[PDB]
Amino acid sequence: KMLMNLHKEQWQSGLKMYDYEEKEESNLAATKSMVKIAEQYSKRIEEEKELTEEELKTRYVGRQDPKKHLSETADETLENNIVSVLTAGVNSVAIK
Amino acid sequence: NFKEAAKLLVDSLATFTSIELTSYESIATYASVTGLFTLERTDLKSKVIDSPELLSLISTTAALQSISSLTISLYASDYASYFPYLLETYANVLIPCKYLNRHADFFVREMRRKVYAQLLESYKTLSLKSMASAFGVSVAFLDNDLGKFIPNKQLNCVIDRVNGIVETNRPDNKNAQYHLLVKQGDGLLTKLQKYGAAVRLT
Amino acid sequence: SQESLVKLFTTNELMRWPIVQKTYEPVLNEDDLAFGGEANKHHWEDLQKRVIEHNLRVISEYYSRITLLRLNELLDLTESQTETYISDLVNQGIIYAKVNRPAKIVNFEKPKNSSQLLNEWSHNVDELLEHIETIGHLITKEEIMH
Amino acid sequence: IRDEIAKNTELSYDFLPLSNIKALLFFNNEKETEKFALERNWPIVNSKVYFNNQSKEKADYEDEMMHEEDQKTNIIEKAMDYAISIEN
Amino acid sequence: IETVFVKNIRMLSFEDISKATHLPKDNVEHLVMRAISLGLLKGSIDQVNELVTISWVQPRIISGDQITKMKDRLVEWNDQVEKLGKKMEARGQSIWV
Amino acid sequence: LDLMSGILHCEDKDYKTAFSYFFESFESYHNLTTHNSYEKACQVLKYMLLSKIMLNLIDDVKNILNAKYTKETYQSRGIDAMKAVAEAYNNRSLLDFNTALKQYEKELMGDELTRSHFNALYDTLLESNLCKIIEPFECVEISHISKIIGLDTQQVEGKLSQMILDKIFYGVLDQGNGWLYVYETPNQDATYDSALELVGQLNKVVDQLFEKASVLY
Amino acid sequence: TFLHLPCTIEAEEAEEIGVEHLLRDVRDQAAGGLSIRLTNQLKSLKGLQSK
C-alpha cells in the first residue's frame, strides 16, 4: 500500500482541467496526421489482389502497416476527448 | 458544368489556338461567359478582367462587347449599367451561340443572383428603395425577382414590406460550419451501413 | 502644496476638471518656469488634458461598459471632443475601447476570445482544489493542540 | 371547431383583444366568450385576452414532472456510454 | 462587502445599493469606485446593465453569523457530489477493466 | 529605350525602378540639343515626380523641385499639379486632394501614366484615411465618417461596400440605420477545416474496400 | 506550532528499480488506459466529498 499510494494529491490530478489551447492543438495534430497516412492506406487497399503475403508487405506496405498506425492514434485521441468532456461535465455540476 | 470550360477556354486564349473551329473573337466571348459563371468575385478580376489576351483583342465585335461590359460594371460596382448590359448579353451572345442557347435563361438568372448576393455580403441592412433604384427596377419588380431566387437557395435574406428593409440572414460563423460538416459525416454513415449490410447478408 | 498635487495624479481616483482646476488656480500661477509664463499658459492648458488622460486609464480598468453620455460629462467635454481623445489612446495602446457614434455605449475593454475564457475557467477549478486539501490539514492540527 | 382553434391560437398570439377573439371562436355575445377564456386559464383584463398565462403555465407543469433527465440525456451520462462501448 | 458575502451570488444591482446605503444611485458610482481603488473589492463595474459584479471579497475577522452561512453553502455542495457519483457508479458498473 | 522601360515598371508597381529609368531618360533630353527634345524632357520630369509620390517620400520629391530645371529651364503647370498632390498625400487630407484636382484636371488627364496612377492614388488615399477612422470604433455612423473625409454620404458608402468585397476589415453596412459594423472574428476554424478533409478521404476508402471485395458475390 | 508542507514522493533512480520489480499489482492509480481513468474519475469525486 505504501508504494502504490501517492498521497491525497493522487485523486487531485483526476479533477484537473487544462489549458484549451493545448487541448485543441492536440486534436488538430492527430486529425491531420490521419489524413496523411490515410493516403498510404488508399494505395494499400486499392491493390492487395496479388498472392504472397510477404510480397504485399514490400510492395504496397504491410511493414509499419498504415491501417494499424491510424487505428491506434484514432483510438488514442478519441479516448482523450471522452475523458476531457467527462472530467469537465463532472466539475461543472460538482463544484457549482 | 462550365467548370471544365472556363479552364480550357482561357488556355485557348493564352496559347494562340482557335483554328479549324470558330474565330479567336468567338473564343474570347466564351471565355468571358464561363469566367463570370464559375469564378468568385475575387478570382474574377484576376482571370477575366485581367488577361493580356482579352485586352489586346479589345471589343471590335458586338458579342464580345456586351459580355465584357457586364463584367467591368460588377467590379466597379455600378449596378445601374449591369441590368441593361445583361439584356445586351442575351441578345448578342447567348442566343446566337449553339451551346449557350439552352443556358441562355440560366445565365440571365444566375447573373441577377450573383450581383444581389454580392451586395448582401456587404450589407446587413438595405432598403427596398435604395436597392431597387441602383438596380434600375422598382420595388414591386424587385420583390418578384428576389421571390424566385431566395427559394433557389443562394441569397439567404428576407424582405419586409411593412418596414420596407431587406435584412440579411446569411451566417458565416459556427452555424454555417456545422450545417456543412454534419451532412458529409451523415454521408459516411450511409455508405458504411450500405456496404456492411450486403457482405454480412450473403 | 506639492504632496497633494503629485498624489492626486498618481492614485486611482475619479475626478473632474473644475475641482482639480479650482484647487490649483491661485497656487501655481505665482511660480514661473512652471505655469506662470505667457507660453506656459499652454502648460496650464496642457494640465486639462493630463488629468483627463489619467481618467481614461482609471475608467477603462474599473468600468467595462459605461454610457458614452456619462463619459462626456466626466472629461467635461462634448461628444465630438471626447471620441477623438478616446481614439488617441486606443492607437497608442494605452486603452482598447470601442465607441459608438449613436451614443449607445462605449465598451471599454479588450475583447476576449473563446480560448481565453476556457483557459481562465481551468485555472479557477484547479486552484480551488488546492484550497480544499490544505484546509483539512489544518483542522487536524487545530483540534489536536486544543 | 371552437376547441381546434383554441389549440392553434396559443402559438399565434402573446395577447390578442376581446373583440378579435370573439370573431375567431364564432361567439354572438360576451357571456359565451368569457367562459371559454376562463376554462383555458386565459385572463381577460380591460377586454384583452392573454395567451401568455396558458403558455407559461404549461411550461412549468412539464418541468414539475419527471421524464426529462433521460429524454434530454444528461451530458455526464453521455460520456460514460462513450467510454464503456470501447472497453466492452 | 458584508451584504454580498453572505449572499451566494457575487454581484449586486445599483438598485440594491441605492436602498442599502440610503443614498442616490449617483452616489453608488463614486463609492463602489473607491472600493476598487482601496482594494476592499475587485471586479467590474457596469452602468449600462446597472451592475457591479465583484470577483473578490477582502479577508475579515469572522463573527458567528458569517460561519453559519459558510456551513449551509457546503451542505448544498456535498449533496451534489454524492448524486453525480451514484449515477456514475451504476452506469458502467460491470465494465471498469 | 529608357523611357519605355520606365512606363512598364511604373505599371509593374516598382517605383524605385520606375524612377531610375525616368531620370536617365531626362538626362538625354536635357543635355541633347533642342529641336523637339524640350517637349519630351517635360513629360519625363512629371513622371519622376509621379513614381516618388507613390512611394510617399517627400524628402526626395523636394529634391526634384529646385531652380535649375524644375523652376527655371522647364516650369510647367503640371509640375505644380504634381507637388500639390504630393503634399496633400502626405498630410493624409483627402480635402486637400479635392481642391487640387478641380483646377489641374487638364494636366492630370493629358498624361496617361499619370492618370493610371493618380486614379489609383485616389482609392489608396481614401483608404489610408478610412481605415484610420474606423479602427477603434464599432457602430460608427457611415455619415459621421463622410463629414471628416469630405465626400457626399452616398458616394463614401459606395466605396465602403467595395472595401468589404476586398476583405480588408471585412464588415457589414446598415443603409437604413446608417451604420458600419466591423468584424475581425474568424469565419472558419482549424477544427472545421481538417474535419472536412478527413471524412472526405474516408469516403474514398469505403468505395475502395468494396472494390477489392467484388469477388465475394 | 507545526506547519504542514507538501510531503511528496518523487523517488530516487535507485529506488525506482526495486519498487516496480516488487510490484505485480495493477497499482491503486497509474492513469494508463481509459479503464484506469474511468475508475479514477469516480474515485476523485469520492475524494472531494471526504475532505
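The numbering of chain A matches Swiss-Prot: 211-306, in order.
Each Cβ is built from the backbone N, Cα and C atoms, and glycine gets one as well.
The C-beta environment of A:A239 (variant position), restricted to residues of the same chain at least 6 apart in sequence and closer than 8 Å, is empty. Annotation of the natural variant A:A239 to T in Swiss-Prot: In strain: NRRL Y-53; the original residue is retained in the structure shown.
Look at A:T262 (variant position): DSSP puts it in coil. The number of other Cβ atoms within 10 Å of the Cβ belonging to A:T262 (variant position), over all protein chains shown, comes to 9. A:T262 to S appears in Swiss-Prot as a natural variant; the accompanying note says: In strain: NRRL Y-53.
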| note | Mapped onto three states, the DSSP assignment of A:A239 (variant position) reads helix
